[PDB]
Amino acid sequence: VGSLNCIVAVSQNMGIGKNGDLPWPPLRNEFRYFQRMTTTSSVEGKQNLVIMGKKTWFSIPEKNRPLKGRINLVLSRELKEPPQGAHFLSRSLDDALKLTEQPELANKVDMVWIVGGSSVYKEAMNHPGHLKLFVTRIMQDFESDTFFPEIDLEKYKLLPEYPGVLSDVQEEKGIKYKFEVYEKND
Ligand SMILES: Nc1nc(N)c2nc(CN3c4ccccc4C=Cc4cc(OCCCC(=O)O)ccc43)cnc2n1
């Protein structure tokens, strides 16, 4: 099992969701970026693992689920079986990262990508050691009822040129944003 990563798109007001939807209108090229970052593994014969909370799983548009080309694992204490075609269920990130060592997943998973929601991102941010955050900073406020946690710049550093990540400001539907990559050690 490879590198642990979060990926999020977040408004200037730190928002990531509202009533089970995104806060902003669809940004197709931003969705393409999510898809290419989470799907791409260069270890031959393996796939990345995408980890999401119960509510994020049900919220993602159903005709995209499970996320193709990726192993889909849902975190819940409530569910007793993986919901709707997800491959795996665990109670927590720690349990998920354990399962990754068991025979069924051991020679199957390259990178891990945490894809939401808020309590899952908090768990990952609280997880000791290396974590890379791929943050799309949407440069205006949108009304949100769920939020991404603070990024501690004493722990994370921006990585200003990242291969396969556009540096310049992007725009779709009049809404500007920037793809950013952060990394922590500790
Ligand atoms: N950078 C980044 N990181 C994320 N975690 C991220 N998550 C979503 C969540 N999402 C949504 C959650 C709830 C309602 C609506 C959502 C709208 C779109 C999608 C689409 C996803 O993959 C399908 C690709 C669509 C295509 O083939 O064109 C996956 C998540 C997601 C959207 N953009 C993101 N962008």
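Here Swiss-Prot sets the residue numbers for chain A, with the shown residues being 2-187 in order.
For this deposited structure, the header notes the method as X-ray crystallography, 1.8 Å.
Backbone N, Cα and C atoms are what each Cβ position is placed from, and that goes for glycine too.
Per Swiss-Prot, the features are as follows:
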- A10, 16-22, 55-57, 77-79, 117-124: NADP(+) binding site (BINDING)
- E31, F32, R33, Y34, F35, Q36, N65, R71: substrate binding site (BINDING)
- 4-185: domain 'DHFR' (DOMAIN)
- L23 to R: Strongly decreased affinity for methotrexate. Decreases catalytic rate constant 200-fold. Decreases affinity for NADP and dihydrofolate over 10-fold (MUTAGEN)
- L23 to F, W or Y: Decreases affinity for NADP and dihydrofolate over 10-fold (MUTAGEN)
- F32 to R: Reduces catalytic rate 5-fold. Reduces affinity for dihydrofolate 9-fold; when associated with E-36 (MUTAGEN)
- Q36 to S: Increases affinity for dihydrofolate about 2-fold. No effect on affinity for NADPH (MUTAGEN)
- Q36 to E: Reduces catalytic rate 2-fold. Reduces affinity for dihydrofolate 9-fold; when associated with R-32 (MUTAGEN)
- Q36 to K: Increases affinity for dihydrofolate about 3-fold. Reduces affinity for NADPH about 3-fold (MUTAGEN)
- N65 to S: Increases affinity for dihydrofolate about 15-fold. No effect on affinity for NADPH (MUTAGEN)
- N65 to F: Increases affinity for dihydrofolate about 3-fold. No effect on affinity for NADPH (MUTAGEN)
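Cβ neighbours of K56 (NADP(+) binding site) (same chain, under 8 Å, six or more residues apart in sequence): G21, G118. Checking the recorded positions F32, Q36, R71, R78, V121 against ligand 1, the ones with a C-beta less than 6 Å from an atom of that molecule are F32, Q36. Residue density at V121 (NADP(+) binding site): 22 other Cβ atoms are found within 10 A of its Cβ, drawing on all protein chains shown. Following the DSSP three-state reduction, the secondary structure of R71 (substrate binding site) is coil.
Checked against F35 (substrate binding site) by C-alpha proximity, the binding-site residues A10, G18, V121, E124 yield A10 as the nearest.
Annotated pair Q36 (mutagenesis position) and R78 (NADP(+) binding site), C-alpha to C-alpha distance, rounded: 27 Å. In this view, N65 (mutagenesis position) is surrounded by 10 other Cβ atoms within 10 Å of its Cβ, with every protein chain counted. The most densely surrounded of the recorded positions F32, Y34, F35 is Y34 (count of other Cβ atoms within 10 A of its Cβ).
All protein chains shown were included, and the count of other CB atoms within 10 Å of the CB of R71 (substrate binding site) stands at 20.
You'll find the Cα of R71 (substrate binding site) roughly 12 Å from the Cα of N65 (mutagenesis position).
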